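> The structure is given below, and queries will be raised subsequently.
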Amino acid sequence: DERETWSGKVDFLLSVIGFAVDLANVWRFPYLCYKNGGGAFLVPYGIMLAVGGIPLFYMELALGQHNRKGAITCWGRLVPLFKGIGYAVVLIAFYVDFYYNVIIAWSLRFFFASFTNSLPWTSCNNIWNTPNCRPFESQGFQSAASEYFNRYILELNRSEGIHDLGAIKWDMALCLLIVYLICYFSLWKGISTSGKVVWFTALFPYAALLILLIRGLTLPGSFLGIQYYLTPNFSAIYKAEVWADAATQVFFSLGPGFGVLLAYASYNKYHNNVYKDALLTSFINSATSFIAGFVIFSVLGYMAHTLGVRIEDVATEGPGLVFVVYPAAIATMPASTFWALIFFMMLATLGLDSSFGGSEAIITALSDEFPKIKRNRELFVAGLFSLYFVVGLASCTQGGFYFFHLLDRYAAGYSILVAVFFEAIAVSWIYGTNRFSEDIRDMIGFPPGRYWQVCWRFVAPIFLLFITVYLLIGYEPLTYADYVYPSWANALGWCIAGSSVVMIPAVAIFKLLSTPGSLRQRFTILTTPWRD
Amino acid sequence: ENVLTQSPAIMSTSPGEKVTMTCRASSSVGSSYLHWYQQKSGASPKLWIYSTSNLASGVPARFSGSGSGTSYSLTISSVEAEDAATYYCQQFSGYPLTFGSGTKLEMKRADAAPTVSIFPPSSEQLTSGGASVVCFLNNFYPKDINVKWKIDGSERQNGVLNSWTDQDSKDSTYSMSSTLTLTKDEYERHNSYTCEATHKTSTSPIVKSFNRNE
Amino acid sequence: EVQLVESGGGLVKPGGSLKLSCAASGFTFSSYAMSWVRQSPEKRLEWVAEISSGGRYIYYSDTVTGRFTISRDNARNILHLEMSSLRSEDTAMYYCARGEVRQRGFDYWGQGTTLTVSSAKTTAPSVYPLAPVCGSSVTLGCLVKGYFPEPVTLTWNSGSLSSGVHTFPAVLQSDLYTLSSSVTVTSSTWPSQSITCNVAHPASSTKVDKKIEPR
Ligand SMILES: CC(C)CCC[C@@H](C)[C@H]1CC[C@H]2[C@@H]3CC=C4C[C@@H](O)CC[C@]4(C)[C@H]3CC[C@]12C
Ligand SMILES: CNCCC=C1c2ccccc2CCc2ccccc21
Ligand SMILES: [Cl-]
Ligand code: NA
Ligand code: NA
C-alpha cells in the first residue's frame, strides 16, 4: 500500500498554488474590492479568510496527507456512512471539466489572434460590426472589443438560445483540442510529469503579472485606478452583502474540499509539515489576487484618464474583463502585440493548472477505489478527455456560450457547498476533531491549536451555511443579456446540480441497508473509521 | 536507532566557570526535535532546553543550547552550585526515541586528605563463621582513591568490596569504604591487619593497622 | 497542579508479568500523548513506549516491542504498561512522562516506580556492629551484609543524629548485597552515651537494632 510520492516538494507546492490561483484571482477579486469599499473590503475578506477558507483549506490538505487515498476512498474510510461525499466531489469535478476548459480554449484563440501588427479588435469598420459599435465601452453602445468577442470569435449573435447551438466553430474546436492535448500530456504519467508542467503553468503568471504591473504603472492615469481599487470605505463593513461576497470569494478562490487538494496531498510523505504548506499556499493565493488587482486597475485608470471612458463601464467581472475590456486597452498602448500575447498566454496558464488539479482529483480518487484503472491510467484519461472534447464541441458552437453559462451556474455552484458542508460535519462531529487532531499530531509532531479546532467545528459550518443561504437568496431564473432561459433549462440545471448531492443520502441509504444488525448497530459500524 | 553520545561523561566544575557539554548523534536530527533534560540526585528528570535553544520554564538564563544536524551542545555561561546534576540530551525526531549517555556536573574544592579508620570483624560475625575487615576513608577530594590491604605485612587483593559515595551536597567531598572479607579461619591464622590510603593529597599513603592482641 | 504518580513495580523473576500504572491529575489527560521512559541503575535513560491521546497511535522500542503493551484509560485518567516475558535488563526506574508536542519533549515526569527483574533469592541482612579497634573525635560503623533485594533503611539512634554520617551505597556480589555506614561523633559522646544502629529490610520483614560496645 506504499503509493507514489512527489518527486520534490516544490512540485506539490506549485501544484497546489497552480490549482488555487486561476482567473478568479484576476477577474473577480479586484472587482469585489472596488465594488465593496476598496481597501476596506480587505477586512471582511481577511477575517473570512482567517476563519473560513484557510481552516477548510488546511483540513482537506491534512485529510489528504493522512489517509493517502483519493476522495472516494478517503471519505469512505474516514466515515463509511458519508462515503458518497467522495462520489459527490468527483462528479462535480467531472461536470466542471465540461465547461471550465473552454475558457482556456478562448485564451489560446486570442493568443493565436494576436499574431498581427494591428490587433483585430481595435476598429469598428470590420465585417462583423454594427452601427452600435464604438471604439471603447459606453452606456447605450457596444465596444469594438465586445463585438469582436461576440459577433466574430463567439458568433453568439447567430444563436437564438440554448436550443439553437448553431454550427461548429472549428477554429474553436481546434483550440479546445489543443487544451486537452496539453492536459493529457501533463497528467497521463501522473505527478512525475504534472509536478513539472506546473513549474511553467504556475510560474509564468507571476512573470506575466510582473511586467504587466510595470507596464500598467508606467501608464498615465494608473494612480487614478489605484484610487478606484483601494480607496477605503468602511461603511461596507457594516453591510452583510460585503461579508457575503468576501466569504464566497474566499471559499471558491481556495477551493477547499473539492477533492483536489486532497488528491495532491495524498501523494505527500506522511510526516510532511502540511501545516506550513497550507499557510504558505493560502497567502500566495491571496497575495496573487492583490497583485493582480493593481495590474488590472492601473490599466482601468489609464483608460478612464487617457481614453475618456467612465470607470463604471470598465470595472467589470468575469470573462468580459479579460476578453474585452483589458485587450481593448492593450491595443492602444505601444508594443501592443507584446502585451497581448503574454496577457493571453497568462490566463491560459492561469487556467491550465487549475484544470490539471480538477481532473487529477477524479483520476486519483478513482485509482484508489478501482485497481482496474490504476493499472490502466493513460487509457482511462484518454477516454475521459475524449468524452470531454466530444461533449465540449457543444461549447464550440455558435451558441456555445449559452451551454457554458448554464453549467457555470448550476453544475458545481451549490453542490460543492453542501458537499463541503457535510465534509465539515463528518470530520468535526462524526469523526471528531479530537481524532483529527490526533492524526495531525502523529504526522507533523504537534496537534492543531484551539483556534483551528473551534473553526473546524463551529465557524466552518456557519461559514459554509452563510454562503449557501446567500446564493439562494440572490437566486434569479437564469438569464443573460436579454436572453431568458426556458423553464426546462433551469430544470435540467437543477438536475445536474442535484445529481451530485443526491449521492450523499443515496449511498447512506445503500450502505445502511447493506449491513447487518439493528439501526443503532448499523450506525456504529458506518460511524467507525477504517483504522479500527 | 539513532544513538546519542554525550561528552564528557563526568565534568568537574567550580561555580563561576563557563562550561559546554556536547551531544553528538549517529544520524541527523532536526533542530526542533532535540531537547535537554536535567536530573538532580534522587529526583525525576525535568525538561530543561527544548527545541535546541528554547529554555523551558523556570530555567535560568545562564543556560543555552546550540547546534544542528549531528552536533549539539548545552552551555552554562556561569555555573552555580545549584547546577550540580546530570544532563541528558534527547531526540524526538524519529522512532525509537533515544536519550544521550548523559553528562554529570560535579563541583570542585580544595584537595582534602581522607580521615581513615580500620575496623576488625565483630564477635557476631566470627560466631557465624565469617570475618570482614572494614576500612573507612572519609571526606576526601578528588573522588579517585586507592586502598590496599595487608595481612602480616603482605598484600592481599581479594574478597574486597569497595564503595564510594556520591559528592556531598555541602563540603563537596567524597567517601569510600573498603571491605576485606575472609572466613573465620584464615582470619585467625594471622594477626596483623592493615589498610592504607594512596591518595593524591600526599606522597605517603595513610596507614591504619590493628593486631588481634589489643 | 500537574501531577503524575507511578504505581506497581517490585520484584519479578524472569519470564514474569507485571502491570505498571501512572495516575495523572491537573490537566486534560485525554489531550496529551503519554510515554514510558525507564532508567537503568547506571542512571541511563531509555524510552520504552509512547501512546497517543486517543490510543490510536502506539510506538515501542526495539528492546521492548512484542513483550510490553502500553494502554490508556481517559475515563479514569490512567496510563498503563503491561509487561510480560520480563528479562533482567528490564530492571529500571520506570518513569511516566508526557509528550504531546514532539518539538517540546517530555515536559512532565512522574516520581517513578522501581522494577527489579532478578532470579536472586530474597535473603535477610546480617547487621554487624563496627567498633574500634582491637583522639578528639570517634568514628563508629555498621556493616549490613548479605541481603537481597534493595533497599535497606539505615539510621543511627532512631534517626536522632544525621551529622557525621556516611552511608555507603550497596554493591551486589554473587547475588547478595552488602552495605555499610559510618558515624563520627565527639570522643566524649561515646561510649558515655548510646550509639545504636537501625537497619530495616522490608523485603524480608527485618528490623534489627544493634548497639555498639567499646570492647
Ligand atoms: C509579480 C510580482 C509582483 C510577484 C512575484 C511573486 C513571485 C516572485 C513569488 C510568488 C510565488 C513564489 C513561489 C511559490 C513558492 C515557492 C516554493 C519554494 O519551495 C521555492 C520558492 C517558490 C517557487 C516561490 C518563488 C517566488 C514566487 C514565484
Ligand atoms: C479554485 N481553483 C480553480 C479550479 C476550480 C474548479 C475546477 C476547475 C477545473 C476543473 C475542475 C474543477 C473542480 C473544482 C471546482 C468546483 C467548483 C467550481 C470550480 C472548480
Ligand atoms: Cl482571491
Ligand atoms: Na490555476
Ligand atoms: Na483562486
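Sequence positions for chain A are given in Swiss-Prot numbering; the residues included correspond to 25-163, 207-599, in order.
Method of determination (from the header): X-ray crystallography, 3.0 Å.
Keep in mind that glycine also has a Cβ here, set from the backbone N, Cα and C atoms.
Annotation comment: Swiss-Prot describes A:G42, A:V45, A:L417, A:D420, A:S421 as Na(+) 1 binding site, evidence class experimental evidence. Annotated Na(+) 2 binding site per Swiss-Prot: A:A44, A:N49, A:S320, A:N352, in sequence order, evidence recorded as experimental evidence. Residues or ranges marked as substrate binding site in Swiss-Prot: A:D46, A:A117, A:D121. Where Swiss-Prot documents A:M72 to F as a mutagenesis experiment, the accompanying text is: 3-fold increase in sensitivity to cocaine inhibition of transport. In Swiss-Prot, the entry for mutagenesis A:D121 to G states: Increased binding affinity for cocaine. The structure shown retains the original residue. Listed in Swiss-Prot is the mutagenesis experiment A:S426 to M, annotated as follows: Increased binding affinity for cocaine.
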> Hey, for the substrate site built from A:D46, A:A117, A:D121, who else sits with CB inside 8 A of the CB center?
A:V120, A:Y124, A:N125, A:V327, A:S421, A:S422, A:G424, A:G425, A:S426, A:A428
> Including all protein chains shown, what's the count of other C-beta atoms within 10 A of the C-beta of A:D121 (mutagenesis position)?
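There are 24 of them.
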> Just to verify a number: CA distance, A:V45 (Na(+) 1 binding site) to A:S320 (Na(+) 2 binding site), in angstrom, no decimals.
7
> Of the recorded positions A:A117, A:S421, A:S426, which sits closest to A:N49 (Na(+) 2 binding site) by Cα distance?
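The answer is A:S421.
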> Determine the recorded positions, out of A:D121, A:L417, A:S421, lying near ligand 2 in the sense that the CB is under 6 Å from one of its atoms, and give them in sequence order.
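Cβ < 6 Å from ligand 2, in sequence order: A:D121, A:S421.
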> Take the C-alpha atoms of A:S320 (Na(+) 2 binding site) and A:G42 (Na(+) 1 binding site) and report the distance between them in angstrom, rounded.
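Roughly 11 Å, rounded to the nearest whole number.
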> How big is the gap, in Å, between the Cα of A:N352 (Na(+) 2 binding site) and that of A:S421 (Na(+) 1 binding site), rounded to a whole number?
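The separation of the Cα atoms works out to 12 Å.
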> Work through the recorded positions one by one (A:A44, A:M72, A:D121, A:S426) and name whichever has its CA nearest to the CA of A:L417 (Na(+) 1 binding site).
A:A44
> Which binding-site residues from the set A:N49, A:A117, A:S320, A:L417, A:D420, A:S421 come near ligand 3, judged by a Cβ under 6 Å from any of its atoms?
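Among A:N49, A:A117, A:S320, A:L417, A:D420, A:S421, near ligand 3: A:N49, A:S320.
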> List the recorded positions among A:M72, A:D420, A:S426 whose C-alpha is within 10 Å of the C-alpha of A:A117 (substrate binding site), in sequence order, or say none.
A:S426
> For the substrate site made of A:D46, A:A117, A:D121, how many Å separate the two farthest Cα atoms?
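Binding-site diameter by Cα atoms for substrate: 15 Å.
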